[PDB]
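**Student:** Handing you a structure now.
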Amino acid sequence: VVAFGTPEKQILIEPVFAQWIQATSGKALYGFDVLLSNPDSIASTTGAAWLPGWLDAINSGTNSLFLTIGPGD
Amino acid sequence: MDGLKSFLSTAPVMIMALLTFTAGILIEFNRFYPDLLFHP
Amino acid sequence: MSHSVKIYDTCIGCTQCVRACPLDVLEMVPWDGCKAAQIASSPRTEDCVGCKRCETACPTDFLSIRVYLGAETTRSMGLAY
Amino acid sequence: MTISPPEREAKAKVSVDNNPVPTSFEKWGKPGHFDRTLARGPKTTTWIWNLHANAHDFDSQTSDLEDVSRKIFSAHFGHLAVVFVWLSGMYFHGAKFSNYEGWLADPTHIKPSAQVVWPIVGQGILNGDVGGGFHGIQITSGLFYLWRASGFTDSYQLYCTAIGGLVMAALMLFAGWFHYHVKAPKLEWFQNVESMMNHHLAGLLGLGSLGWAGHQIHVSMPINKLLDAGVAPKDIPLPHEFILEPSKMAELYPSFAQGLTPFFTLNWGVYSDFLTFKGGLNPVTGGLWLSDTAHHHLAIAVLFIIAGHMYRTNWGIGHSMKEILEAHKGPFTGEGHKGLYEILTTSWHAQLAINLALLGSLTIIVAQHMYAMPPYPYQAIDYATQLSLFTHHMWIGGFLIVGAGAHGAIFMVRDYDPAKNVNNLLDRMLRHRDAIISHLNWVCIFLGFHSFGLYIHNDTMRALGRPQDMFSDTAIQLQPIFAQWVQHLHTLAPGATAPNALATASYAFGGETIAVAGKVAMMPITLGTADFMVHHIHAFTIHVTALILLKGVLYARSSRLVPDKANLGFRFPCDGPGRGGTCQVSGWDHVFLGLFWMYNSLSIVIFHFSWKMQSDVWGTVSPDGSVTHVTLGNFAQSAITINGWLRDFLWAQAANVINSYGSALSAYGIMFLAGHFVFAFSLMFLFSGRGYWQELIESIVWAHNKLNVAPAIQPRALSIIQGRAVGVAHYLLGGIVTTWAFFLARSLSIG
Amino acid sequence: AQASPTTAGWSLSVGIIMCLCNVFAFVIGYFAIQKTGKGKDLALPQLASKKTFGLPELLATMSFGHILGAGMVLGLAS
Amino acid sequence: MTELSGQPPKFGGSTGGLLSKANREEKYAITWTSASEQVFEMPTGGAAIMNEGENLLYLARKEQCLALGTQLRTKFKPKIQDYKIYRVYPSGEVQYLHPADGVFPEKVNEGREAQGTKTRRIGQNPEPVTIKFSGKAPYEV
Ligand code: CLA
Ligand code: CLA
Ligand code: CLA
Ligand code: CLA
Ligand code: CLA
Ligand code: CLA
Ligand code: CLA
Ligand SMILES: CCCCCCCCCCCCCCCC(=O)OC[C@H](COP(=O)(O)OC[C@@H](O)CO)OC(=O)CCCCCCCCCCCCCCC
Ligand SMILES: [Cl-]
């Protein structure tokens with residue numbers, strides 16, 4: 001489909017499950033708002049001393065901590 | 001005759017005939033309705 | 001050295017293994033376990049090369065003659081030098 | 001009792017059976033009839049594969065040499081029918097689906113195109129703009145050039161050729177049916193080798209080139225002379241108008257005024273107007289001179305017609321081939337050729353091996369001759385056409401050669417009689433095959449070390465920053481001195497050793513740089529250290545292929561390991577794990593390995609050709625005359641290392657195939673990936689073994705039994721020999737398709 | 001600057017060259033042909049040296065004579 | 001065993017014959033009586049001529065002698081079932097090998113002792129774990 005000059009007809013499956021897992025650990029990029037990606041969550045309202053640093057690391061696109069994924073992945 | 005029928009009914013003739021029928025179906029369906037990546 | 005050639009009690013005495021053997025490893029000896037009243041024997045396994053022609057020939061449901069390859073000698077390696 | 005003609009014996013050596021095989025359709029409905037082992041019934045899926053493997057094995061089907069000969073004759077007829085259908089389809093697509101007339105009107109500013117893709121699922125992008133508003137796939141077969149050389153002008157002539165090709169195919173088909181079922185020639189008829197040879201040299205080759213010389217003089221040459229002058233194809237009279245108006249022939253060639261009298265009175269010189277010997281190329285079109293080719297075909301007709309008289313048939317004069325064979329025997333060869341006439345008249349595989357060898361060699365010769373002496377108009381301008389035809393004829397020749405080795409081995413297994421071969425050539429070669437094969441092995445090792453080893457030395461020296469220690473024209477030179485000397489002799493031939501030749505036979509040996517349009521048609525092809533190394537690589541690979549195949553033939557009967565191999569047959573997997581393991585001892589397996597090695601050799605040959613022509617030949621000439629080659633003359637310094645071939649040849653020139661997406665050449669990149677895939681796929685069959693696959697089939701069959709879907713024809717893993725056949729077939733297909741895509745994309749992208 | 005061919009056959013090309021080559025070819029054929037008289041078609045009353053030993057021998061040696069003669073004519077013609 | 005007689009077959013020579021092993025290690029001999037001078041296939045490549053009467057031939061291996069023996073007994077008009085095969089050592093010692101008791105092994109014969117016999121099926125061999133840390137395999141017990 002890309003050879004014939006029509007790359008818009010690609011079957012591109014979004015890896016929704018791994019993105020959702022990333023969200024559960026705090027990755028807000030996808031907007032799933034589940035567990036550590038939701039401030040109201042009981043999993044995130046614990047006062048865990050690691051949570052601010054873990055979120056700050058996992059939500060900056062400057063490292064290899066849960067690299068953003070797409071149909072290629 | 002019966003031998004010609006038994007030959008035209010052999011496995012390669014029948015499998016190529018069915019493959020041709022299915023290819024015609026798919027090619028024509030994509031001719032009149034192309035680019036169906038998914039259902040609306 | 002040599003390979004090991006065993007003959008089991010499912011032998012029907014058809015002798016096809018002896019005819020297949022290209023090195024005269026096998027013989028037919030009298031027996032009473034089958035109708036043919038004969039069983040295959042391997043009295044010269046020191047000449048056996050292990051080409052498995054006997055096993056190819058055996059008709060019984062899984063072979064009644066079995067060749068287990070063992071220690072390699074110049075006779076068993078089919079060497080002419 | 002079908003259609004019975006009178007007789008047609010003509011009081012000749014004809015002897016036929018009136019109706020041995022009756023016509024019926026029932027054996028069509030019984031697949032496997034020709035083999036006793038298959039007529040019973042398929043119990044395992046192996047029966048299926050065998051049904052295709054023994055289809056043409058007529059020897060294993062029947063013991064009557066006469067029936068085998070009749071089968072082969074009728075199958076030859078059916079094969080000619082298939083080829084006639086193919087050629088007629090070519091002419092039909094050129095007639096009704098090609099821009100042949102638009103191309104003829106302006107060949108320089110247009111590209112040869114046939115086959116229009118149907119616009120669907122986006123494949124309509126494959127209809128690239130070839131010129132004059134025409135959109136299609138560009139063809140590299142060079143059909144348009146052969147057609148312009150023949151004298152074609154209208155699509156209706158090509159359509160008539162296509163209709164005639166269909167009719168000729170029907171003729172060949174009916175002839176095969178009639179000569180196998182009705183009048184079937186006896187065995188005694190095929191064994192007249194003197195008669196057959198006289199006819200083939202005189203009637204097939206001689207009369208063929210005679211008739212084609214007639215057509216070239218009457219149709220090709222005048223139309224091509226009018227095309228080269230620019231009279232335009234719509235204004236040139238039809239070919240028959242030159243026969244109906246001999247004044248029109250005299251106005252183009254005044255020699256036609258004097259009539260046939262110079263021929264009958266041996267006054268041939270006045271025929272200089274159309275019987276010429278110029279030598280070089282046409283300045284307007286870059287091809288060979290059609291008058292030179294007409295004179296050539298005329299002399300070839302003369303030579304072949306004369307040669308068709310040496311052998312004796314019914315009238316006493318001639319030669320007995322058995323006599324000539326039996327006469328030749330010396331102090332080194334005992335009885336020489338005593339017994340060869342008998343095996344070359346009762347064994348089909350012997351003739352087949354000889355003929356495959358010579359035909360493959362001849363096709364390689366055809367590639368190497370047609371590239372440097374472009375016989376067709378505007379052929380050398382199209383580097384894609386040139387490269388494509390070259391590599392195609394190369395591959396065909398190599399395959400025919402591998403088949404020659406195969407059928408030599410088959411003859412040895414099936415038709416060898418030791419009583420009929422006592423102390424002759426065959427006997428003594430079998431008696432010193434150890435000497436032969438050991439020396440060929442040593443030559444192969446010496447060639448591998450002294451060709452590829454030079455490349456490895458150069459890679460290591462260059463990597464270490466030691467260019468002065470390399471093998472190259474600028475360091476340790478390895479000059480192809482003898483080839484350079486022969487090139488120089490060729491250059492000086494016209495006017496000296498070739499007085500009546502105006503120009504050199506091929507400008508690849510030297511001379512001016514003949515250029516048509518913006519591109520260079522042909523120019524001298526210099527030879528240096530890199531050429532030396534590549535040529536010795538060619539020598540090495542050809543010698544290794546010959547080693548494998550010759551060993552396969554010479555030991556197909558026996559070896560020190562397997563002394564009774566002749567009883568095992570031509571084609572068998574092994575003779576056990578014993579004796580250390582005896583895998584691939586058969587002649588068939590030697591053919592199997594020789595296939596890979598011929599692929600290796602020919603891949604290197606075509607890579608050498610492509611790179612050398614892109615570096616030191618093809619290019620653009622300026623109005624000043626400056627030649628800018630396709631890849632800027634990079635061969636001499638890059639083709640001396642393997643990294644040079646990986647970077648400047650493969651990696652560099654692969655840029656067109658990979659970026660072909662979204663363009664008309666995208667199918668080439670697709671087939672590129674496809675060839676890579678099939679090559680990788682073959683490695684599963686070649687690297688594994690039947691036992692694993694059968695055991696896996698066991699569990700899959702158990703799962704079928706669980707749901708009661710097990711088939712009555714039990715699934716069996718591919719046989720050992722079949723595993724290898726699948727492996728080699730897919731290896732060759734994948735690799736050749738990869739390089740087909742690579743070559744076509746690269747050559748079409750460089751304009 | 002091609003090969004000149006005598007200009008017209010008249011008396012020199014024929015007889016003096018062609019007939020002589022045919023005669024000498026007939027001599028060498030009568031001297032060296034193995035199966036002299038056994039063709040499917042036989043020869044009419046022998047007498048001289050033309051159809052004395054078979055139509056096949058005569059025809060083959062006349063063909064060879066014309067080969068020799070064409071060679072001679074074209075060669076000496078310069 | 002004693003001495004071996006017979007005439008060498010008519011043959012001009014091959015590269016496939018005996019090597020250093022024949023003198024250094026062991027060799028094999030096959031004798032047979034032929035009714036006439038007839039051509040046969042040499043197991044080492046080529047065609048040889050056997051003579052009427054007795055013929056002795058020296059080969060490199062026992063399998064080569066047995067292949068020649070099968071060819072003699074299967075490919076000749078009056079079949080030759082008379083060939084005897086011996087193992088020849090460089091000490092001059094000759095050892096009669098085939099056919100063992102004067103009778104081809106394909107057919108039964110009295111006075112033959114069974115060897116390699118196993119009084120059970122294949123599926124009745126013991127488990128290797130039951131015999132590990134011995135030196136035996138399940139077929140050797
Ligand atoms: C093997 C996996 C695979 C899958 C997932 C797809 C999927 C798809 N491809 Mg693709 N393709 C593949 C392999 C695959 N392809 C390969 C190997 C190639 C190389 C040859 C291609 C090359 C390719 C091209 C060139 C194109 C596609 C296109 C398409 C799309 C067209 C679908 C369509 O409408 O067709 C037909 C739709 C149908 C419904 C046909 C079925 C009709 C049946 C016969 C009737 C049955 C109905 C039944 C009676 C109803 C009963 C209901 C029941 C409840 C009672 C589709 C989403 C097209 C596209 O544009 O993509 C968007 C297109 O142009 N593919
Ligand atoms: C109503 C609009 C329409 C129009 C404008 C066309 C136009 C065209 N069609 Mg199409 N087609 C249509 C409807 C239409 N079709 C429908 C509704 C179907 C679904 C059944 C098809 C399925 C179809 C096929 C399979 C083929 C065409 C083909 C063709 C072309 C040749 C016509 C012909 O009869 O030659 C010859 C016709 C045929 C060879 C097949 C006739 C099609 C019938 C309906 C199906 C028969 C196939 C058979 C049941 C199973 C295949 C086995 C095989 C050995 C035949 C033509 C330009 C042919 C083509 O593309 O040429 C290369 C062709 O192969 N069409
Ligand atoms: C109506 C025509 C007709 C009929 C019914 C028969 C009948 C028969 N032929 Mg015969 N024959 C024919 C035409 C015909 N033939 C032609 C045209 C030729 C010239 C090539 C021959 C030459 C010939 C030979 C040499 C032999 C037979 C044999 C046989 C018998 C074996 C059955 C068989 O062929 O298996 C089934 C065959 C098929 C289903 C054919 C499938 C297509 C094959 C695989 C390839 C097609 C290539 C094609 C022929 C080439 C031209 C095609 C091109 C125009 C596209 C059978 C009774 C064989 C025999 O004696 O049996 C022991 C045999 O050796 N025939
Ligand atoms: C001058 C006489 C003559 C000619 C023209 C041929 C020609 C041919 N023979 Mg034949 N042959 C002859 C005499 C002749 N033979 C005799 C006397 C014998 C008995 C010993 C044989 C026995 C023999 C065998 C055993 C075989 C052949 C085969 C062949 C074909 C293989 C070559 C090929 O494929 O090239 C290219 C093919 C072509 C160009 C096909 C066109 C030629 C047509 C069919 C005949 C010419 C038409 C006719 C002469 C009138 C047209 C010319 C006129 C208008 C001026 C070939 C067409 C092989 C075969 O069967 O091939 C199918 C084969 O197996 N020949
Ligand atoms: C080193 C010696 C030598 C060499 C170089 C060749 C090489 C060649 N031979 Mg030759 N052959 C040889 C020895 C040799 N042969 C001897 C000693 C004899 C006497 C028995 C023959 C008799 C022989 C014949 C009768 C023919 C050849 C033909 C050929 C050419 C085949 C080309 C081809 O396959 O294309 C395509 C094939 C063809 C155009 C014609 C195919 C002819 C048939 C199919 C093959 C021969 C059938 C065979 C004689 C049947 C009888 C054998 C047995 C069943 C009794 C080829 C170049 C053929 C040829 O055309 O010569 C120019 C051919 O007609 N050979
Ligand atoms: C004039 C040439 C010629 C002749 C007439 C023969 C004749 C014969 N050969 Mg031989 N051979 C040839 C060329 C020739 N071959 C070449 C060029 C090679 C090198 C590859 C061989 C190597 C060879 C071997 C190794 C063997 C034979 C065998 C045979 C015999 C069985 C025929 C057969 O294969 O069954 C039917 C044919 C087939 C099943 C072929 C189909 C499979 C092909 C290879 C697939 C190719 C795919 C296609 C080209 C490209 C891919 C497209 C795909 C996706 C559709 C037969 C008498 C066999 C034999 O037993 O000898 C007695 C055998 O063992 N030949
Ligand atoms: C890159 C892959 C590769 C290589 C290098 C080889 C190597 C070789 N093949 Mg082989 N082959 C291959 C792929 C390869 N094969 C594949 C895929 C197949 C399956 C089809 C085969 C099947 C095959 C067959 C059937 C045969 C060969 C043959 C040969 C030998 C030819 C003689 C020769 O070239 O002299 C020697 C060349 C070399 C050893 C290449 C390396 C030399 C380097 C440059 C020098 C090394 C310097 C020094 C020694 C390094 C020492 C390091 C130090 C620490 C000790 C050769 C050793 C033929 C043969 O045996 O000919 C006699 C033969 O019969 N091959
Ligand atoms: C640059 C070329 C380099 C090669 C020169 C050295 C030649 C090597 C072998 C010497 C003898 C062969 C020459 C006499 C040719 C010849 O026939 O000699 C004569 C003799 C047989 O001749 P007869 O007297 O028997 O002639 C009667 C014939 O009708 C026999 O049927 O041949 C032999 O003695 C057998 C050995 C030949 C096999 C040796 C070939 C080895 C392969 C070497 C390949 C080199 C490549 C050459 C390049 C094309
Ligand atoms: Cl480099």
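Heads up, header says this was done by X-ray crystallography, 2.5 Å.
Yeah, the Cβs are placed from backbone N, Cα and C, and that goes for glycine too.
Dumping what Swiss-Prot says about this protein:
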| type | residues | note |
| --- | --- | --- |
| BINDING | C:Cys11, C:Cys14, C:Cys17, C:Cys58 | [4Fe-4S] cluster 1 binding site |
| BINDING | C:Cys21, C:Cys48, C:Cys51, C:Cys54 | [4Fe-4S] cluster 2 binding site |
| DOMAIN | C:2-31 | domain '4Fe-4S ferredoxin-type 1' |
| DOMAIN | C:39-68 | domain '4Fe-4S ferredoxin-type 2' |
| MUTAGEN | C:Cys14 to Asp | No detectable PsaC, D or E; when associated with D-51 |
| MUTAGEN | C:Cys14 to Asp or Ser | Considerably decreases amount of functional PSI, grows mixotrophically only under very low light |
| MUTAGEN | C:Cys14 to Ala | No detectable PsaC, D or E |
| MUTAGEN | C:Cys51 to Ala | No detectable PsaC, D or E |
| MUTAGEN | C:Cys51 to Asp or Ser | Considerably decreases amount of functional PSI, grows mixotrophically only under very low light |
| MUTAGEN | C:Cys51 to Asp | No detectable PsaC, D or E; when associated with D-14 |
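Could you tell me the structural context for the features on the list?
**Tutor:** In the three-state DSSP assignment, the secondary structure recorded for C:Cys11 ([4Fe-4S] cluster 1 binding site) is coil.
C:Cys48 ([4Fe-4S] cluster 2 binding site) has a Cβ environment of 25 other Cβ atoms inside 10 Å.
Below 8 angstroms of C-beta separation, residues 37-51, 53-71, 73, 75-76 of the same chain, each at least six residues beyond the ends of the domain '4Fe-4S ferredoxin-type 1' (C:2-31), sit close to that stretch.
When Cβ-Cβ distances below 8 Å are used as the criterion, the domain '4Fe-4S ferredoxin-type 2' (C:39-68) is approached by residues 1-31, 33, 75-78 of the same chain, each at least six residues removed from its ends.
The Cβ of C:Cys14 (mutagenesis position) lies under 8 Å from the Cβ of C:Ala36, C:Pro59, each of these being in the same chain and 6 or more residues away along the sequence.
Of all the Cβ atoms in the protein chains shown, 25 others lie within 10 Å of the Cβ of C:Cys51 (mutagenesis position).
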**Student:** Nearest of the recorded positions to C:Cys17 ([4Fe-4S] cluster 1 binding site) by CA-CA distance, picking from C:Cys48, C:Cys51, C:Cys54?
**Tutor:** C:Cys54
**Student:** Nearest of the binding-site residues to C:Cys51 (mutagenesis position) by CA-CA distance, picking from C:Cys11, C:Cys21, C:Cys58?
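**Tutor:** Among C:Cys11, C:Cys21, C:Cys58, C:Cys21.
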**Student:** What same-chain residues, at least 6 away in sequence, bring their CB to under 8 Å of the CB of C:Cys21 ([4Fe-4S] cluster 2 binding site)?
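**Tutor:** C:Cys21 ([4Fe-4S] cluster 2 binding site) has long-range Cβ partners C:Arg53, C:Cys54.
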**Student:** Across the domain '4Fe-4S ferredoxin-type 1' (C:2-31), what are the DSSP residue counts per state (helix, strand, coil)?
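**Tutor:** Residue counts in helix, strand and coil order: 5 helix, 11 strand, 14 coil.
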**Student:** Below 8 Å Cβ to Cβ and six or more residues apart, same chain only. Which residues does that give for C:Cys58 ([4Fe-4S] cluster 1 binding site)?
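**Tutor:** Spatial neighbours, sequence-distant, of C:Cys58 ([4Fe-4S] cluster 1 binding site): C:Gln16, C:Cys17, C:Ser64, C:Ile65.
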**Student:** Residues other than C:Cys11, C:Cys14, C:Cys17, C:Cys58 within 8 Å, Cβ to Cβ centroid, of the [4Fe-4S] cluster 1 site?
**Tutor:** C:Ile7, C:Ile12, C:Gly13, C:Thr15, C:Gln16, C:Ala40, C:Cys54, C:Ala57, C:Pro59, C:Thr60, C:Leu63, C:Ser64, C:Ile65
**Student:** What counts of helix, strand and coil residues does DSSP assign across the domain '4Fe-4S ferredoxin-type 2' (C:39-68)?
**Tutor:** 8 helix, 7 strand, 15 coil
**Student:** Non-local Cβ contacts of C:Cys11 ([4Fe-4S] cluster 1 binding site) (under 8 Å, 6 or more apart, same chain)?
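**Tutor:** Sequence-distant Cβ neighbours: C:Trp31, C:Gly33, C:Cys34, C:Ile39, C:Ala40, C:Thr60, C:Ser64, C:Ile65.
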